[PDB]
Amino acid sequence: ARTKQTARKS
Amino acid sequence: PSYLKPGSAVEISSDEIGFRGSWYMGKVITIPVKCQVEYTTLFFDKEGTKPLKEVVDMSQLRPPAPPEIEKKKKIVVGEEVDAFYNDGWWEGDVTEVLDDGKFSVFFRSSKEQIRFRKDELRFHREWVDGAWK
Ligand SMILES: [N+]
């Protein structure tokens, strides 16, 4: 359920 | 390019901000220079019904990191590693080797400092012109 929004560090 | 065939397993990289230093897992979907990939670990939706697909640069792709003398080898202060984090592999440098056999890893890009278990780390490899290293 990882998304780009909750994976990005910035 | 042999590994870029539709169905092939690849690690994906980004030039995008916030994804500095990461290899995420995935597979090729179409090749035309840019091509289309489907992430293994990232989704459009928080509910995981739709695997994230993106159009990236071949420059941005690479084969699955090469695979028991390799994994039993000890990790040292100063070794370059990828840590499995946010469901992908992020490169940092080993700053501390800890008493319980855990490691503290510095991430130069995000100024983060995070501890990991050995099972959460793989040795960092580089993919240059068809060869590893
Ligand atoms: N990414």
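The numbers used for chain B are those of Swiss-Prot, and the residues that appear cover 36-67, 75-109, 112-177, in sequence.
Per the header: X-ray crystallography, 2.7 Å.
Using the three backbone atoms N, Cα and C, a Cβ is placed for every residue, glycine included.
Per Swiss-Prot, mutagenesis B:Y129 to A is noted as: Impaired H3K9me2 binding; when associated with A-134. Disrupted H3K9me2 binding; when associated with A-134; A-301; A-306; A-461 and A-466. Proximity of B:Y129 (mutagenesis position) to non-local residues of its own chain (separation of 6 or more, Cβ distance below 8 Å) is seen for B:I158, B:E164, given in sequence order.
Looking at Swiss-Prot, the entry for mutagenesis of B:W134 to A says: Impaired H3K9me2 binding; when associated with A-129. Disrupted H3K9me2 binding; when associated with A-129; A-301; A-306; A-461 and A-466. Annotation note: B:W134 (mutagenesis position) sits in a strand segment as assigned by DSSP. For B:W134 (mutagenesis position), the same-chain residues 6+ apart in sequence whose C-beta sits under 8 angstroms from its C-beta are B:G56, B:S57, B:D126, B:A127, B:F151.
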